[PDB]
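Novice: What follows is a single structure, and I will ask about it in a moment.
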Amino acid sequence: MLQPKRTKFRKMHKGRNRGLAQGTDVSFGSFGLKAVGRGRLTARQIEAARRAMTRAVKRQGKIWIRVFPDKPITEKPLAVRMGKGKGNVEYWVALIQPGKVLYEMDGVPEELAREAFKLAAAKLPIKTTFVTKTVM
Amino acid sequence: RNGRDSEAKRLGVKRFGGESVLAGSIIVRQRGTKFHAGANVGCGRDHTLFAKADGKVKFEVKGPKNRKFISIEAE
Amino acid sequence: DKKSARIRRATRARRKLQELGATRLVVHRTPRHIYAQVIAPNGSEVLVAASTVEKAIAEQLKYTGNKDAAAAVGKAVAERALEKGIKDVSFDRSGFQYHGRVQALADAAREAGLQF
Amino acid sequence: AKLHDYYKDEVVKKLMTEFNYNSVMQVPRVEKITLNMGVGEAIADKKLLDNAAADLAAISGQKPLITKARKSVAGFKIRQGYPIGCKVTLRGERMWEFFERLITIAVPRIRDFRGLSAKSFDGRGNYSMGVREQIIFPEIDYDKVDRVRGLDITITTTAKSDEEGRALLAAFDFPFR
Amino acid sequence: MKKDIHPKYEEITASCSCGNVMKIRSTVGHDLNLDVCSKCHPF
Amino acid sequence: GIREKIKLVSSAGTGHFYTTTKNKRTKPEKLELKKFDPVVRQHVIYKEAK
RNA sequence: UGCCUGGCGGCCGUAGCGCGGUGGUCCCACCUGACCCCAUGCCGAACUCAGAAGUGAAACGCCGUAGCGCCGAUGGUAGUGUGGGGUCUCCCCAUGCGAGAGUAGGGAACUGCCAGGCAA
RNA sequence: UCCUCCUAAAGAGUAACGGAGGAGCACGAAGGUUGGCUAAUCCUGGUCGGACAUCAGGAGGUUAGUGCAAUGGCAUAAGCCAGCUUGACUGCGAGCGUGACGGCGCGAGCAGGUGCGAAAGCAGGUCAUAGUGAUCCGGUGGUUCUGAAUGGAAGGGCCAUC
RNA sequence: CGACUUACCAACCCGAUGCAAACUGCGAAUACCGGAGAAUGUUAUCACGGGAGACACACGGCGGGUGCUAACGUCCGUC
């Protein structure tokens, strides 16, 4: 359950998801799960995808998480009128732009990573694709 | 518990470069020293910059720290 | 460093003279050959300079770096300023205490016609 | 002052020959010595500073100055402003005289003396040591004092490294035990 | 060199048992009784 | 406002006075500052008074 | 005119650091002594004064070295003014402006006034 | 009610029962001037002393500090120390900023009289921005300004202040 | 009193990848202030005076807070 520790502020503005991804290149391992859609991943979703891959590879190779939530998200309690201040924080989400690399794999057969990433992609709300480590 | 605020103090630059000013005119309103007074410019106790002579206000950079200065040219 | 400390000490006066835009008499003191110069407000030009290095000033001083040497150079710069026409000048300690040679130079100029 | 004459006469030649330098003045010189003791019990008993300074003044040739805490530390319940120790600095000829009164008639009278440490070196040309009792100093004779308080001696040199720093110490025939 | 603030620094001669006699400046007092010195010691 | 206010009365015959504030307990001593007296146009000692 | 040095400036990291070499006839620094002027919340440290035996380590100046910092294009990208369109929590087209980062590369400064010594 | 930042969309301004914090003081010195000095955090050595006291050297270069929350500034230091002092002075104040207004802020310069410095110069409180309450009605001091027949006074007025 | 190993925890650092309304060693487009110039506009500008109304706004585009990047929701900036 990835979460920042002792964050500067409990709440933050919603902001916008405009722009373009920055970490668009595979730099740690050999295979990556690029995201071509736009959206945000919750900590619960990230955990679910990670569990799917580590088990699909059956404790083999290395896995790197290239995304962190680092953004509190609030929800008003049920049957609460508007106003009366900002709502409490319930879950943390990460902002993902097209081209951002989410998960990255190494030390596994090329094929095995494909199903492993495919299983992980099945548990995310955004379009994703399979990319390989390019030589510069 | 939030909701408190302070009324705006309307700081900033009042006269911009190349603009003729009269003696005693306020050129910059600032808290610290965004700009340092040069020739014919005085610095008040509030760090306000005022012109000590009639002329055109000019901006430039001097000093080892590349600080920004304001001066008046009598032209 | 000894040198770095002096400039830091004398920086406040130098800036104050610069913004006042007045001719300044700057004095450099060392174990030998005390120096004196007069700098115009612009700062890029020097009107008159005096010191003990000149053979024309050291042919009668027994030693350089003494009150007599300080007074002699003080008189030399004083009369040079008078003949040059400049009258009003502001003394500069240049980070030196106004106690000994610097003081001995200042009063010599003051009594020689360079009041300040 | 005898040692300064001793230092200026031949040991300079010995250092010159030993270190085959291109000039004599590269040889290191002693510039000052400093005495110190961080008593720290000033809060518990404020009026101990007077005797703390008095004894050091007797040991040294001049008056000490009482230092102040550089910061605030909760571990020792002290804050900047409250004196916690005093020190002296010796340089010139007084330092030369003090050194002889140290080497001559101080080290031999060390209670249960075993040997002076040699690993005590900063790494740049400064030597530090400590003492347990003031008896090594003739100014104390068990009659006007009742405290086991100690102090520290730090000697600083113009040396550039340990190799020449130790060589200078060897020239001055330290116990080196 | 400040005056009227430092203790006495008068020169005094001291001798030890092994026969070495020297002279030092300090506020030790009037006379000195020594047994060992830098030399003539079981070092 | 634990610090209270006082009045400084010019030692000269003129009744001109200044006002200021001070902490009685910390410094119960009187104030004898020298200040300008417009009535006589001189700098005179002002004594603290109720 | 040139080799050099000191003082006061312009400009201020292409100008600052690191490593190596080099400088003592002058100048500069260190240095010697300080009974006096002056000074240490103690100390001839610093500051000040009287002098010059010595010397060029330190410091400082100069030269070399890219090992760093630093400067830095062209092209591309991001963004965006105005006008249009769409599968309209975003993007595209026409047109104008155009970074930041990074790359090639540059780079271990230039210059003004005055005084002095050396050699002309 | 007032102060700091964000929201606030690179002049100013800009709302919400929007997100974070403070103030209703303090200081005759912590003010003025002159002179001097320059931190945090680490490494090596060293009686008690040990992670963390003080001492010496080095790295580091403002990560310190700045009476009080925050922002901005500050090596000429606005930061630290000492000497002498009361310019935290009176009457004015061209010309500006800021508000619907009441109002609030900045201010060179002139006159009188002072402090510091050899001197040029600096000083009309504090590194700046919160530390505050209109008018009425009254109290205290000064001033022949007025004082209802006149001479006084009472009471008002003006100035200072509660 | 010398001294040493490590299948094991880990600081300060270095290389690489990110994020920030309350981070900035960088930094636009627009907007705003001032000066000069041509064309054009019934002075479109400012000042003073007489009379007002209005001080419940709504939706759309863009930049945001709030809400669930829900509402023909709510609160701002600009057109």
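Each position is counted from 1, following the chain as shown.
Technique stated in the header: electron microscopy, 2.6 Å.
Note that Cβ sites are derived from N, Cα and C of the backbone, with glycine treated the same way.
Feature annotation from Swiss-Prot assigns Zn(2+) binding site to E:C16; the stated evidence is a curator's inference. Here Swiss-Prot notes a mutagenesis experiment, E:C16 to S, with the remark: No Zn(2+) binding. For the mutagenesis result E:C18 to S, the note given in Swiss-Prot is Binds Zn(2+) normally.
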Novice: Please work out the number of neighbouring Cβ atoms within 10 Å of the Cβ of E:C18 (mutagenesis position), leaving out its own Cβ.
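Specialist: I get 12 for this one.
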Novice: Other than its own, how many Cβ atoms are within 10 Å of the Cβ belonging to E:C16 (mutagenesis position)?
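Specialist: Around E:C16 (mutagenesis position), other Cβ atoms within 10 Å: 21.
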Novice: Would you mind pulling the DSSP three-state label for E:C16 (mutagenesis position)?
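Specialist: Where E:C16 (mutagenesis position) sits, the three-state DSSP reduction gives strand.
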